[PDB]
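A.B. asks: I'd like to ask some things about the structure below.
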Amino acid sequence: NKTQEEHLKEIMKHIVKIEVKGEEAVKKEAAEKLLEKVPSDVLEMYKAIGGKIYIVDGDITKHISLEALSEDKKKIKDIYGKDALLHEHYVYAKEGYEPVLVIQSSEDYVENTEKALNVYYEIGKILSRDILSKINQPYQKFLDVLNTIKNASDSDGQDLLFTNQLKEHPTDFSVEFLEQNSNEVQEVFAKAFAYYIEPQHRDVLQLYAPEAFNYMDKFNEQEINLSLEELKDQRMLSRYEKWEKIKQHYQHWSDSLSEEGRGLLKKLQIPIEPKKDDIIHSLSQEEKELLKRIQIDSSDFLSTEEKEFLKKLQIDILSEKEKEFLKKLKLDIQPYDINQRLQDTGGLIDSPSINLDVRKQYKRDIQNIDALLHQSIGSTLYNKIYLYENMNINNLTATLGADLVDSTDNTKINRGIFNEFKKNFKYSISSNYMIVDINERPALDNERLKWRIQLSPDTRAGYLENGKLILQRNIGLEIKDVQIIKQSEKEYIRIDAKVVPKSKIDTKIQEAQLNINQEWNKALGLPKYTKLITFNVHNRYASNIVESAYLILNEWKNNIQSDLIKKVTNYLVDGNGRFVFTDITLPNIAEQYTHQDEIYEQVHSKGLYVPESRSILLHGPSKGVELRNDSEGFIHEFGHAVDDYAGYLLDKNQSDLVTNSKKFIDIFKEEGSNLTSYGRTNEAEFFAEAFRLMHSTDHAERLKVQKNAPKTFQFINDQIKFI
Amino acid sequence: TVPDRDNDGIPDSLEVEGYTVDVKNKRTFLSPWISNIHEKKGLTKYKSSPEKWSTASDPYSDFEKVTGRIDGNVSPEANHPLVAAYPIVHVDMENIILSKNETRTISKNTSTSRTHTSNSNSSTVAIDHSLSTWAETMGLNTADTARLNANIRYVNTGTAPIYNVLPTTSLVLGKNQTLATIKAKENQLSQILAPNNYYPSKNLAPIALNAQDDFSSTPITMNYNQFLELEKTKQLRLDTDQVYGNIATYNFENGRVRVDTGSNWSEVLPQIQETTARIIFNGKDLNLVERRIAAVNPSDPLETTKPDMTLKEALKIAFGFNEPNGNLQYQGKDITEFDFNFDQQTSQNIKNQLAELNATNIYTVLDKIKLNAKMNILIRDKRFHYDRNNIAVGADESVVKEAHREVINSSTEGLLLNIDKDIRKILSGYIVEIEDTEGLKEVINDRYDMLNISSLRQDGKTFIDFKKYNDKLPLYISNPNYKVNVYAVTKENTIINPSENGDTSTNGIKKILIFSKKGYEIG
Amino acid sequence: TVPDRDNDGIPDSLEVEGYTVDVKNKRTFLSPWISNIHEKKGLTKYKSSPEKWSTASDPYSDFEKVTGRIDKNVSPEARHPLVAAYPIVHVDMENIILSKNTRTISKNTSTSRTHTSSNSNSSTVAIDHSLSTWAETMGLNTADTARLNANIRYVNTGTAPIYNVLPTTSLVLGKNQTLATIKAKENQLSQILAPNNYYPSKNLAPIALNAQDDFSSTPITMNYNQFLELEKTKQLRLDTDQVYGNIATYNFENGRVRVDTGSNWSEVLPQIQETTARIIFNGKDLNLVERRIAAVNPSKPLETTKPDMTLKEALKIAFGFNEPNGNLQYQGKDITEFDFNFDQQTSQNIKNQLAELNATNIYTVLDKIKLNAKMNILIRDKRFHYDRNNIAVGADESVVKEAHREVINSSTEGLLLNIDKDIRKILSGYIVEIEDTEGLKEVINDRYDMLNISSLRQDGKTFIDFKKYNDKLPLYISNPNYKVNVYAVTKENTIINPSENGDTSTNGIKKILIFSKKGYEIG
Ligand SMILES: [Ca+2]
Ligand SMILES: [Ca+2]
Ligand SMILES: [Ca+2]
Ligand SMILES: [Ca+2]
Ligand SMILES: [Zn+2]
């Protein structure tokens, strides 16, 4: 316990002094103790935009740089909204193209909260009005903060951070309001910065308005360094000094290059296009006569470019046994692309879904590229490195790739689809080769996603001369923040990521797999160790494919009664069933080439039922030609599963499906011509289409099958009677 | 971290710049003063001293005053850190009964009041002199000896309770003839004496001097000359010391408030009396109320570190003045109705502060007058006239006549009219006379002590009685043309003895005409 | 790592080289003396001793004295480190009655604190002798025994308060006949006796010897020889000892000041009286005011580490002398109007320090005279005469005439004028005679005990009353040719008894006229 002479020692430690430095040295040291609390980043940015820090004495209107101010600008309202005059006040900041910070010096900045609070308010007003208004900030993130503040239950944040004009605004805050009232948003950001910096009021700003506290805390931790580097991006000499340091560091690996390495890098840049005479001379037989007479614009297996290439090959010289030659000649005209092979395989370059020596040439060239990419990044010439990428949305998803951008003006982002995008985009896995940039270049018209990669100390890469860099294979990326920016009046998406090893991301996916298996055995009544859901995921949009499985299976659960679910899933558990929710290509998850007969008979589409092993696939990025979302794709494949299980309940030694019986082919020729065009190809697709549309979300699509095919409705409701 | 010189629980910059206690989701939160919120809620801007564990030198700290962790009996204007909490006990005597030491006895009902002359407290008993010679009733010789007996009640007007101890009261006749000394029996009674309450409180029996129960206490006795002077002056005088006993303090581990034996009032009152500025005020119901506000003593380095206290802010935090539309006022009663009496040294200081500001009207510059410690300010009411003890004993004739403007039920049984509760105090009686048309006036209670004809009724008004000294008969109106004057006398004009010539009649008594009506249906 | 030998809380270089206590942004702040900053603000340059916990050897430390962390009752001129804070208590006797163990005599006595040519505080009671033989009036034979009874008030004049214990006063008649011994009632009163206050205070009842409610007090009695000596001398003497109870200390943990049971005034007074120089002074209101200032003692090696104390700085820090324009003065009163009295040892020392400096006049060399410990200096006013007790008991004729010279009224009924409150302490009354031009004088109240015609007035200007002892009738001259002479009598000339011849006349009273007018219209 403390005795009394110890209290004498504490109170003399606060009271007694030994050295007095006069006036002006303490005047100088009080000002630096004032400016020590501010992050150094905004001082460096105020240094870079052309600002001067003037610690003066006496009056502040008597300084030279504030001489030409009018009578009107000398009426200043402080942090609390009350009146002041500039010959009475002590800090003013000059606006425009040459800003000036003027601070009256005194010994009252060391202990007081008020004067230091007003100084940090003026510094925050500089930050909101000058630095951030050169990269078009504040923006939609801070508008979400503002609408969270003014739609609260309690009315203390509105009193603390808003003026009277922002109170009486009856609706919410749109981006029009940030356009034509940007100075009010600047005042609000300044006031939040002021209450966050001064360490007496930090707990008060946490208590009265917590969301502004979270915003400013995450801002002063990460976004201020990111914004300083993006402000240096607007300047050219910083770009070329970063260019200089990267070229000097990566000089010796470009000095240790051979001709074969440069040829491999250039063949990794562009696809090796196929030539046409080597295609035509390859046949020379009856095969030329099968290529010569053919319905070009009738078969639905090849794309537009591929049918045009075959139309180009007719001038270089049918749903029957000729189209197998089309399946075989689909892979024959595809360019030698390393990126497409790495993008489609998902790490298994031994997947035998293409030709033999082409697979071997792929594998040897990929091992050559990975063996040449051996140089680490860990160096002493630089601090944190910010490497960019412009990427298309269609490389991640085709479900949101069309409705991301609004239809009225194509320079906006639709906010509902943006929140659907933002909801579960937590991480990323880079299997293919990220050809990244050193500095910023503007994007192509299809590419609104503007990545920004922060590296690792163990990043392995190689250098190119034209202003690019390439990353290696199997890199883990954990997403930090996804926000809408504006650049040159075109609204975009900015995405940050942070490099992690692959084992953490696959550990997360293993944990999520075990959790979804426990939950959907618990909801279906199945054995403890059954593996019914699995994830073979390796691509960039991994997290949303992991998270969207829950919505897919719940929507399949809600659209069908529970008895058919239980019975057909019991059949699938008996037949080694899975529900592969993957985002890699369909012939490469190894539930499908372990039962097919030919390589060119492989299938790539939305959902797929493997008849021998009783599996249901799904594809992540790709969107169906018919479907509206993936949940109808899962019901669409559960249709084929019900077809197989009904084919087993006619005879346990006979045909696999109930639609191959001739007791449904008559109904398929009677009522198979009143519904959508996808099922019209043959009987099984109409079967799955009827089973998809009978269990719709809204009941009117269920009632269309009631009105158009009533006997098929009665037959399908007799096919549920198999229990 | 954050510097804390005094270890009271509040940091320094909050104590110099204003702090307040806010509650958000049922948790006490100590905040810097942010004026754009805290005026809308109605919270209060406190200020205190960075280097004192209690600013007004009273036993309760700064933090325990601003947060409510304090003894619950402490008055609400003593919760501010700048207002001192300390008890003020005087003695209230209700009636006296005089008897001969063996009817021959006297029983009168007295009206006592607290005094303040030009630190210790006292009270002055005015024995009622009207009807119901004292030596004739008692039958006393020159060789007599008298016995005195009364009923007292201890009353607290301070801002802090007193636990288990009562003071030691001396009884003074005249100037310095001590008749008796009153002490509290058994020395520890297990009682409580809250601020603005009595002991024993108004619904129990009063403490009797030498009661019917006990015998062994000292009989109060007088000689003949003391009884002569007491028949002359009708006025005793109580004096009370300042032994108040231990203090109730707070505990943080269980919230209990207990009488701590290691802390006493008699060693903390001579600090409050040395570092505060005392303001006395009687605008409530003409009883004197004393408060002490902490102020800056310029020649003492730990006393210049208190906040600066203007006289406006002192009146606001002490007595509940507020300014609705600029004019500072007390429940409608504006401050131009109030005097300012000073003692000598603070009159010198106020005159120097007014000469410095180049202003002459003190009622207009109250936000600029600074208070220093060791002052004495007396704020009285302008309407009344005060005697040697600052007690209202007189008035001007205008308000006394305007007290009797509002009539209710006039008849010949008496007068029942609505009268104000402040103007009942200064009035001591009424004189009632019959005037003919011809010019003869016949006073109907022709003695100095038949003036107690008014009597309060419990609904809240007084009923004058005409029957009371006319042999319980109504007013004889033979000819209702001529009229009856019934009018009043003030305590500074009242006679309390027979005259030196022996004149018992109502002549020589000053008077204020309040009433003359015709006699028929108007009256 | 900071040098601190005395453990008081201030480093050493601050204490030898000068330091000051400043308050800046409402915070205490102790710092070295830097002249170009601190001379402008009006701060005080303090110095002290690095090896004493208290420089004047009183129980308050140097840090607690300079910063204000002290019991607030300590007088403002004892907050300097060099002035010693300690109580000085004597006994003030108001009035006496002599009764026979009406026929009892009652007089009003006027006592004063004396200092003859350090231990104990004696006071000399002067009994009034005017009109109310004492042996006749009490009816006393040879074998009588008288009884004494009076009223006293303990009065402090020091610089530090006394808690709970009053001293023990002896009552001495004549030279060394002890009459009785006055002790404290009840052995604890639970009071405080501050500096410059009376116990009981001026608005309560005095402490009575052999009180009414007490009975176990021993009767204070006399025999016949002592009674005749008391009548023929009109004087007592009160010798008070120095038991002063405990000391209030300051608790650094929570700002509390309480009476400490382990620290005592009886063990720190004989160090104050051994290391400090005493300067007694009576310029303020002609009472002997004792102070002690810390000073060097050259033959002691822990006493030469005190600061060097001149006599100018001693007067400035103890008594509030100031030099506005180079002339050192006391609120306008200049120090060429004060004399210096010494005792023998310090007289020899001052003569050596003057013969060193080649100076002859002390009043021009006061900033060069160095004090040392155990000196004794007495500073008295030049205008008055003094007796052995150093009470002001007379003046010259010129200053009395020139003080009375501004006369307001002079007629055949009295005389009213303005008189100063210093000259009203040396006059025992007034008498008026009529002197004939052939040489016949006519004293109108020709007795030694009808002098008290003067009365203090509510105007403050006394009226010499010609009426009261002329059979309540004014003066009629028969011829305005011969003159009217009124004259005051001064206290060294006032006779208190008849002579051995039983004379009651006016001869023998050495006159000092305040009046010289021929009797007619001039006066
Ligand atoms: Ca504090
Ligand atoms: Ca405090
Ligand atoms: Ca020291
Ligand atoms: Ca020292
Ligand atoms: Zn189809």
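To match Swiss-Prot, the residue numbers of chain B are left as they are there, and the shown ones run 203-304, 315-330, 355-368, 374-764.
Header says: electron microscopy, 3.8 Å.
Using the three backbone atoms N, Cα and C, a Cβ is placed for every residue, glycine included.
These came from Swiss-Prot, pasted as-is:
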| type | residues | note |
| --- | --- | --- |
| BINDING | B:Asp206, B:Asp208, B:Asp210, B:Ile212, B:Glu217 | Ca(2+) 1 binding site |
| BINDING | B:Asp208, B:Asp210, B:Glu217, B:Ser251, B:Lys254, B:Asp264 | Ca(2+) 2 binding site |
| MUTAGEN | B:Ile239 to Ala | Decrease in the ability to bind to LF and partially toxic at high concentrations |
| MUTAGEN | B:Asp541 to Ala | Loss of heptamerization capability |
| VARIANT | B:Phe560 to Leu | In Sverdlovsk sample |
| MUTAGEN | B:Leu714 to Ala | No effect on toxicity |
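Can you tell me where each of these features sits in the structure?
C.D. replies: Neighbour density for B:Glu217 (Ca(2+) 1 binding site): within 10 A of its CB lie 26 other CB atoms from the protein chains shown.
In the three-state DSSP scheme, B:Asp210 (Ca(2+) 1 binding site) falls into the coil class.
Taking a C-beta cut-off of under 8 Å and a sequence gap of six or more, B:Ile239 (mutagenesis position) has no contacts in its own chain.
If you take the C-beta of B:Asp541 (mutagenesis position) and look for same-chain residues 6 or more apart in sequence within under 8 angstroms, you find none. For the recorded site, B:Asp541 (mutagenesis position), the DSSP three-state label reads coil.
Note: B:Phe560 (variant position) has non-local neighbours B:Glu279, B:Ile520, B:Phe522, B:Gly524, B:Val530, B:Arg532, B:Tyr571, i.e. same-chain residues 6+ apart with C-beta under 8 A of its own C-beta.
The number of other Cβ atoms within 10 Å of the Cβ belonging to B:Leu714 (mutagenesis position), over all protein chains shown, comes to 8.
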A.B. asks: Of B:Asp208, B:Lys254, B:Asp541, B:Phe560, listed here as recorded positions, which sit with their C-beta under 8 angstroms from a C-beta of chain C?
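C.D. replies: In terms of proximity to chain C, the recorded positions that count are B:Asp208, B:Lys254, B:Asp541, given in sequence order.
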A.B. asks: Around the recorded Ca(2+) 2 site, report the further residues of that chain (criterion: Cβ within 8 Å of the mean position of the Cβ atoms of B:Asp208, B:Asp210, B:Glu217, B:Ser251, B:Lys254, B:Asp264; site residues excluded), sequence-ordered.
C.D. replies: B:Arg207, B:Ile212, B:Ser250, B:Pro252, B:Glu253, B:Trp255, B:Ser256, B:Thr257, B:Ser263, B:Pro283
A.B. asks: Quick one: Cα separation, B:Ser251 (Ca(2+) 2 binding site) versus B:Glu217 (Ca(2+) 1 binding site), in Å?
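C.D. replies: Answer for this pair: 6 Å between alpha carbons.
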A.B. asks: At a 10 A cut-off on CB-CB distances, which of the binding-site residues B:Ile212, B:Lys254 has the highest count?
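C.D. replies: Neighbour-count leader: B:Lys254.
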A.B. asks: If you check the recorded positions B:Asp206, B:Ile239, B:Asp541, B:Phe560, B:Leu714 one by one, which have a CB less than 6 Å away from any atom of ligand 2?
C.D. replies: none
A.B. asks: What is the Cβ neighbour count of B:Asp206 (Ca(2+) 1 binding site) at a 10 Å cut-off, with all protein chains included?
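C.D. replies: There are 15 of them.
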A.B. asks: On the three-state reduction of DSSP, what should I expect for B:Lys254 (Ca(2+) 2 binding site)?
C.D. replies: coil
A.B. asks: Under DSSP, is B:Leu714 (mutagenesis position) helix, strand or coil?
C.D. replies: coil
A.B. asks: With the Cβ atom as the reference point and anything under 6 Å counting, tell me which of the recorded positions (B:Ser251, B:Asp541, B:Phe560, B:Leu714) are near ligand 1.
C.D. replies: none
A.B. asks: Compute the mean position of the Cβ atoms of B:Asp206, B:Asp208, B:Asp210, B:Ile212, B:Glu217, which form the recorded Ca(2+) 1 site, and then list in sequence order the other residues of that chain whose Cβ is within 8 Å of it.
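C.D. replies: After dropping the recorded site residues, what remains is B:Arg207, B:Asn209, B:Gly211, B:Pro213, B:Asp214, B:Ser250, B:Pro252, B:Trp255, B:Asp264, B:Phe265.
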A.B. asks: Please report the Cα separation of B:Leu714 (mutagenesis position) and B:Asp206 (Ca(2+) 1 binding site) in Å, rounded to an integer.
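C.D. replies: Their Cα atoms are separated by 79 Å.
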A.B. asks: Given a separation of at least six residues and a C-beta threshold under 8 Å, show me what packs close to B:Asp208 (Ca(2+) 1 binding site) in the same chain.
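C.D. replies: Correct list: B:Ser251, B:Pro252, B:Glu253, B:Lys254, B:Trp255.
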A.B. asks: I need the CA-to-CA distance for B:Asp264 (Ca(2+) 2 binding site) versus B:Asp210 (Ca(2+) 1 binding site), whole Å please.
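C.D. replies: Each residue's Cα considered, B:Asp264 (Ca(2+) 2 binding site) and B:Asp210 (Ca(2+) 1 binding site) end up 7 Å apart.
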A.B. asks: Please state whether DSSP places B:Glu217 (Ca(2+) 1 binding site) in a helix, a strand or coil.
C.D. replies: helix
A.B. asks: If we take B:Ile239, B:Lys254, B:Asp541, B:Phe560 as the recorded positions, which have a Cβ under 8 Å from chain A?
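C.D. replies: Near chain A, the qualifying recorded positions are B:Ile239.
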A.B. asks: Determine the Cβ neighbour count for B:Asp210 (Ca(2+) 1 binding site): the number of other Cβ atoms within 10 Å of its Cβ.
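C.D. replies: For B:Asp210 (Ca(2+) 1 binding site), the 10 Å Cβ neighbour count is 24.
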